[PDB]
Structures are given as C-alpha cells and as structure tokens.
Amino acid sequence: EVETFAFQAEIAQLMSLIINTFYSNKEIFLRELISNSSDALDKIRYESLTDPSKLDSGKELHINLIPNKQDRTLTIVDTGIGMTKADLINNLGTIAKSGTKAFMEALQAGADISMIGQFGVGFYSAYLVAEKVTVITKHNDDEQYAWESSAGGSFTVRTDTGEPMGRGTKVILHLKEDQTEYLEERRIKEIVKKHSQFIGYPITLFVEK
Ligand SMILES: C#CCCCn1c(Cc2cc(OC)c(OC)c(OC)c2Cl)nc2c(N)nc(F)nc21
C-alpha cells in the first residue's frame, strides 16, 4: 500500500516559501544535497569502525550525479547510511520543525535562501528546481523505501520493489520545465566546482546517453 501523510504545517509553509519566493540563485540546491550525501557517508564510515559488518551491504563510499534528459531527472545517489521508515515519516520532521522556525526568522533579519543549509533543512532547496522529489533509500536496519512529494501539503511512502540499492539514498529531482539547465554536463560541472570541490568522497558525473 502507498501510504499518504500530511506534512506538519510548518514544513508545508517552508515548502511554499521555497516554491513561491522570487530568488534567482537556485543552483545552491546541489551543494545542499551533496553535502547531505557527504554527512550520510561520514555516518556509515564512522559506524563501521566499531562494527565492520555495517559495510556488508557495500564497501564503496561515493556519490553519483546522473542526468536524464528523457525523464527530465537529475538523480543524486550516495552509498551513505540510508534512512529508515521512522526517519522518513517522523524523526526528520521533528528536527526539521525547529530548523524551519529559525530559518524563517533569519530571512527576517535579512538572510537569504542560500543559507538554508545552516538550519538543517537544506533538503527542501530541492523544490527550487524540482516539481516533484522522489527519495529512494535503504538503511541496514530496515527495508528499501520510496518517499515522494510534489509539495501541496502531502507526501507518500511505500516499500520500494525497484532495483535494490544495497545501502544508501537516491534523490530523484523531477525538474521544473524551465530548469533543465541542471541536466547539462557543463552546468553541473560548473556548480560542483564552485560549491562542492572539497567533498571527501569521489563524485562521478555520469554523462548521457
Ligand atoms: C535533515 C537532515 C539529514 C538527514 C536526512 N537526509 C537527507 C535530507 C532529507 C531531509 C528531510 O527532512 C528534513 C527529508 O524529509 C522530507 C528527507 O526526505 C527523504 C531528506 Cl532526503 N538527505 C540524506 C541522505 N542523502 N542520506 C541520508 F542517510 N540521510 C539524508
């Protein structure tokens, strides 16, 4: 069964602001998601130092960026720690509520949307460029899940029966019609170099086709 959930009103409000604010500097979505990847790869590596079996679902620690012009998707893939169903439905939203409030106050005081990552809610910058976001994820302790949302106040979760990933997270950005620049190899390399050049994991940019 596909389960449908309501976001918290605060998360829904942050999502509308991201969607609705005039703000040209949309490219920062990408460092935010790569930085999320990097932090998740730090967590699995750190956990595997006192428990080596945590890497039996895959030893390689890396980030892939995969454009697809036909589907109009940019996918950010990591082999980090992954997320459990409790993360997807409850834990992450509980934390997000307070980083939301702070981010919202900061914008009023004169901060801008690019600073979102400082408030633990940078994931939502995905909606600068994406009309829908699908998150596929598998943690050692749980099953493989698909989370999805096009904003509008709700998200769904379901067991994922697609191709098993081992361990880690794929964020599939279904791009808005006017943001297909983020599918172009030269544009992605530009942004990675500008904002993500010191990530301590190999980042592979796949090419089409
Ligand atoms: C916030 C925060 C950090 C943790 C959640 N998270 C994120 C950000 C994120 C935050 C969310 O709530 C604030 C969130 O819920 C809608 C979310 O949804 C699937 C993601 Cl991917 N990306 C990763 C990732 N690549 N890998 C792992 F393992 N965890 C991740």
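In order, the residues displayed for chain A correspond to 16-224 in Swiss-Prot numbering, which applies throughout.
The backbone N, Cα and C atoms fix where each Cβ goes, and this holds for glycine too.
Noted in Swiss-Prot for the protein shown:
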MUTAGEN   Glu47 to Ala  Strong ATP-binding. Strong interaction with HSF1, HIF1A, ERBB2, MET, KEAP1 and RHOBTB2. No effect on interaction with TSC1
MUTAGEN   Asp93 to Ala  Impaired ATP-binding. Strong interaction with HIF1A, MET, KEAP1 and RHOBTB2. Loss of interaction with HSF1 and ERBB2. Los of interaction with TSC1
MUTAGEN   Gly97 to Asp  Abolishes ATPase activity
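For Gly97 (mutagenesis position), the same-chain residues 6+ apart in sequence whose C-beta sits under 8 angstroms from its C-beta are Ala55, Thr152, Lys153, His154, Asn155, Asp157, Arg182, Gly183, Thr184. The mutagenesis positions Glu47, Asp93 differ in how many other CB atoms lie within 10 Å of their CB, and the one with the most is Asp93.
DSSP assigns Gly97 (mutagenesis position) to coil in the three-state reduction, outside any helix or strand. Cα to Cα, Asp93 (mutagenesis position) and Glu47 (mutagenesis position) are separated by 13 Å.
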